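**Q** Just passing along the structure, written as structure tokens.
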Amino acid sequence: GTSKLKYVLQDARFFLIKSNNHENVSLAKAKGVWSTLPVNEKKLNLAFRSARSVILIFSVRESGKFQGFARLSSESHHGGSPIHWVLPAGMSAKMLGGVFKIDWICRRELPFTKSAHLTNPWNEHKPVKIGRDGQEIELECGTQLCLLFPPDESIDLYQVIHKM
Ligand SMILES: O=c1cc(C2CC2)[nH]c(=O)n1-c1ccccc1
């Protein structure tokens, strides 16, 4: 069912995350981590202290889909185990901010065709698929977007709830 998911999303904040490729989303799904550029790192750290849940909704560039969504479990930190991200041309690992721990809520994909009825007030009511990395998605739009994803029966939200 969807009741524990709705509980996790209650009064959450939501951010669109772009990945240049599928490899980085695969690494994020396996290791429970993400890293963004410093401008977005500052926004996410502020949000993490501001709200009961901060949800990252992932989309690989040019894929026409979202690849899942996850909840921040920490502010960003430096000096942890190395992660062999595959970054875009002209970007080095030193340009990244720190590493956020994340707990995946759904590792299933959602094609953009299924979200065409949702618009984001914080991006001029453009379709929610449209946005730069780090674009905040307003609560109602973000909640409805997450509820569109296929249920991920491999995930037990009981432990995620205990972190809130
Ligand atoms: O492409 C990537 C790949 C990553 C991986 C470390 C996780 N993190 C990012 O933030 N980007 C990004 C998105 C939009 C604009 C500039 C960079």
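Counting begins at 1 with the first residue displayed.
According to its header, the structure was obtained by X-ray crystallography, 1.3 Å.
Including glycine, each Cβ sits where the backbone N, Cα and C put it.
The feature RNA binding site is assigned by Swiss-Prot to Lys18, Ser19, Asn20, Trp34, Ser35, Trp85, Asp133. Summarising the annotation, Swiss-Prot assigns domain 'YTH' to 12-149 and lists sequence analysis as the type of evidence. Where Swiss-Prot documents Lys18 to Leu (Swiss-Prot position 361) as a mutagenesis experiment, the accompanying text is: Does not affect ability to influence alternative splice site selection. Looking at Swiss-Prot, you'll find the mutagenesis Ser19 to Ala (Swiss-Prot position 362) noted as follows: Does not affect ability to influence alternative splice site selection. Quoting Swiss-Prot on the mutagenesis of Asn24 to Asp (Swiss-Prot position 367): Abolished binding to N6-methyladenosine (m6A)-containing RNAs. According to Swiss-Prot, the mutagenesis experiment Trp34 to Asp (Swiss-Prot position 377) carries this note: Abolishes RNA-binding and ability to influence alternative splice site selection. One mutagenesis experiment named in Swiss-Prot is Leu37 to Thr (Swiss-Prot position 380), and its note says Reduced binding to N6-methyladenosine (m6A)-containing RNAs. Listed in Swiss-Prot is the mutagenesis experiment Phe66 to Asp (Swiss-Prot position 409), annotated as follows: Abolishes RNA-binding and ability to influence alternative splice site selection. Under its mutagenesis annotations, Swiss-Prot gives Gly68 to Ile (Swiss-Prot position 411) the following note: Abolishes RNA-binding and ability to influence alternative splice site selection. Record note (Swiss-Prot), mutagenesis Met95 to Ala (Swiss-Prot position 438): Reduced binding to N6-methyladenosine (m6A)-containing RNAs. The unchanged residue is displayed. While the structure shown retains the original residue, Swiss-Prot records the mutagenesis experiment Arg132 to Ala (Swiss-Prot position 475) with this note: Reduced binding affinity for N6-methyladenosine (m6A)-containing RNAs by 100-fold. One mutagenesis experiment named in Swiss-Prot is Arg132 to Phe (Swiss-Prot position 475), and its note says Reduced binding affinity for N6-methyladenosine (m6A)-containing RNAs by 9-fold.
Quick one: how deep are these features, and who are their neighbours?
**A** The Cβ of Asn20 (RNA binding site) has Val60, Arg61, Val86, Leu87, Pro88 as same-chain neighbours under 8 Å, each 6 or more residues away in sequence.
The number of other Cβ atoms within 10 Å of the Cβ belonging to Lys18 (mutagenesis position), over all protein chains shown, comes to 16.
In sequence order, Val25, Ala28, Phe58, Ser59, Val60, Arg61, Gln67 constitute the residues six or more apart from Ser19 (mutagenesis position) in its chain with CB-CB distances below 8 Å.
Shown in sequence order, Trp85, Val86 are the residues of the chain, 6+ apart in sequence, with a C-beta less than 8 angstroms from the C-beta of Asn24 (mutagenesis position). A helical conformation is recorded for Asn24 (mutagenesis position) in the three-state DSSP classification.
In the three-state DSSP scheme, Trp34 (mutagenesis position) falls into the strand class.
There are 13 other Cβ atoms within 10 Å of the Cβ belonging to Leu37 (mutagenesis position).
The DSSP secondary structure for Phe66 (mutagenesis position) is strand. Neighbours of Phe66 (mutagenesis position), defined as other CB atoms within 10 A of its CB across all chains, total 26.
Around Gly68 (mutagenesis position), the same-chain residues six or more apart in sequence whose CB sits under 8 Å from its CB are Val25, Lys29, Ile57, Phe58, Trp104, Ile105, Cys106, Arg107, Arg108, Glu109, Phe149, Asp152, listed in sequence order.
Around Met95 (mutagenesis position), the C-beta neighbours below 8 angstroms that are at least 6 residues distant in the chain are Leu37, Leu87.
Same-chain residues at least 6 positions away in sequence with a Cβ under 8 Å from that of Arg132 (mutagenesis position) are, in sequence order, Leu16, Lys18.
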**Q** Fewest other CB within 10 angstroms, which one of the recorded positions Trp34, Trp85?
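**A** Output over recorded positions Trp34, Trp85: least Cβ neighbours within 10 Å is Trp85.
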**Q** Near ligand 1, meaning Cβ under 6 Å from any of its atoms: which of the mutagenesis positions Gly68, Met95, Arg132 fit that description?
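**A** None, by Cβ distance under 6 Å.
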**Q** Out of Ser35, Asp133, give me whichever of these binding-site residues has the highest number of other Cβ atoms within 10 Å.
**A** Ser35
